[PDB]
Amino acid sequence: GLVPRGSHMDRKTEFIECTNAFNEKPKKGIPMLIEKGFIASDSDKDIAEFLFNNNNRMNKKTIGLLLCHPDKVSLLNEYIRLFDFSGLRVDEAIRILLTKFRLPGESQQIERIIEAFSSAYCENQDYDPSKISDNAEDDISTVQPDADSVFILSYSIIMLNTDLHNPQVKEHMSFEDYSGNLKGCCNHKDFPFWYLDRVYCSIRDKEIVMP
């Protein structure tokens, strides 16, 4: 009578009730989503897949806080994999990452997220060591930072994004300073000029944002 439904009113209503419970308390929301059949089971794989696919339907801040919880490393690791970071520079991968959830604010929380991201990022690449070069401009397969190196670069990228787009900054960080501070950070050696240059110019020309 009231709604055609096929506008799927009943499904939407329970989804809204379930997601509200999740945004409030994942500890309560997840089991409700499972009970209602929106999540297949209580496995990290099923929960991770649901979170990953419904990033624009639930509170991204809550999602981020759930993922960075010390005892949720298993979930975080299942979740981080769903991403395809293959053939992308670290900054391009970060942009993709931050479209699914919002980074938490505390030190140890950010660290847990970036650690998972860095390991996943490296796992997604085909690091053929014979290809390593400091001058194969624009050839992504020739720069192979290990997890610790990606972790450091990731922090530098978030840092740079803030500096270059902060109107309060008198003199935005120059490429020389951005790259200089990164010396010895690519497997204890330097990142190739072109890699940091493309990173720097990309961040400069398009702020990483939202969620």
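Just so you know, the numbers here start at 1 and follow the chain as drawn.
Note: Cβ is positioned from N, Cα and C throughout, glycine not excepted.
Per Swiss-Prot, the features are as follows:
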- 22-166: domain 'SEC7' (DOMAIN)
- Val150 to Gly (Swiss-Prot position 698): Abolishes interaction with DRS2 and decreases DRS2 phosphatidylserine flippase activity in the trans-Golgi network membrane. Abnormal secretory vesicle formation (MUTAGEN)
Those residues of the chain, 6+ apart, with a Cβ under 8 Å from that of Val150 (mutagenesis position): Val90, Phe117, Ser118, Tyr121, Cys122
Residue counts (helix, strand, coil, in that order) that DSSP gives for the domain 'SEC7' (22-166): 92 helix, 0 strand, 53 coil
